[PDB]
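What follows is a set of notes on a single structure, which appears directly below.
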Amino acid sequence: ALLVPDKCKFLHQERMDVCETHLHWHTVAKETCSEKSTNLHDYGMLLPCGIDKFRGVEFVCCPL
């Protein structure tokens, strides 16, 4: 479980049809925080579908 601090927002994204890399998900997360002028505070991999493969990510974006 992730603590959500200092008025940051919690976001999850999950696609049954998708089994992708950590590298993929870290970018998605980072591009989503970035897109709203907020930083990626940290993240977590959802549903292992293989070595370095997952179907989702949860993450925390904080205000600049």
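In chain A, numbers come from Swiss-Prot; the residues present are 126-189, in order.
This deposition comes from X-ray crystallography, 2.5 Å.
For all residues, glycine too, the Cβ spot is worked out from N, Cα and C.
Among the sequence features in Swiss-Prot, the mutagenesis site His137 to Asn is noted as follows: Binds copper. Forms dimer. In the three-state DSSP scheme, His137 (mutagenesis position) is classed as strand.
Mutagenesis annotation in Swiss-Prot: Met141 to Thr, described as Binds copper. Forms dimer; the structure shown retains the original residue. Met141 (mutagenesis position): 8 other CB atoms within 10 A of its CB, across all protein chains.
Quoted from Swiss-Prot, the note attached to the mutagenesis of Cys144 to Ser states: Binds copper. No dimer formation. No copper reducing activity. Annotation note: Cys144 (mutagenesis position) sits in a coil segment as assigned by DSSP.
Looking at Swiss-Prot, you'll find the mutagenesis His147 to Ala noted as follows: Loss of a copper binding site; when associated with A-151.
In Swiss-Prot, a mutagenesis experiment is listed as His147 to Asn, annotated with the note Binds copper. Forms dimer.
Listed in Swiss-Prot as a mutagenesis experiment, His147 to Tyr is described as follows: Greatly reduced copper-mediated low-density lipoprotein oxidation. Same-chain residues at least 6 positions away in sequence with a Cβ under 8 Å from that of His147 (mutagenesis position) are, in sequence order, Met170, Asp177, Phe179.
According to Swiss-Prot, the experimentally introduced change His147 to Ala is described as follows: Some decrease in copper reducing activity.
Here Swiss-Prot flags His147, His151, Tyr168 as Cu(2+) 1 binding site, drawing on experimental evidence.
Same-chain residues at least 6 positions away in sequence with a Cβ under 8 Å from that of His151 (mutagenesis position) are, in sequence order, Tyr168, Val182. Experimental mutagenesis at this site is recorded by Swiss-Prot as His151 to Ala, annotated: Loss of a copper binding site; when associated with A-147.
Looking at Swiss-Prot, the entry for mutagenesis of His151 to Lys says: Greatly reduced copper-mediated low-density lipoprotein oxidation.
According to Swiss-Prot, the feature Zn(2+) 1 binding site maps to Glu183, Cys186, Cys187. Residues near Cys186 (Zn(2+) 1 binding site) in space but far in sequence (CB under 8 A, at least 6 apart, same chain), listed by position: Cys133, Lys134, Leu136, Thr157, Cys158, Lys161, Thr163, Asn164, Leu165, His166.
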**OP:** Using the recorded Cu(2+) 1 site (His147, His151, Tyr168) as reference, state which further residues of the same chain have their Cβ within 8 Å of the centre of those residues' Cβ atoms, listed in sequence order.
**Re:** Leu148, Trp150, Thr152, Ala154, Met170, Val182, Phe184
Subject >> recorded positions (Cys144, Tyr168), the one with most neighbouring Cβ atoms at 10 Å >> reply: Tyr168
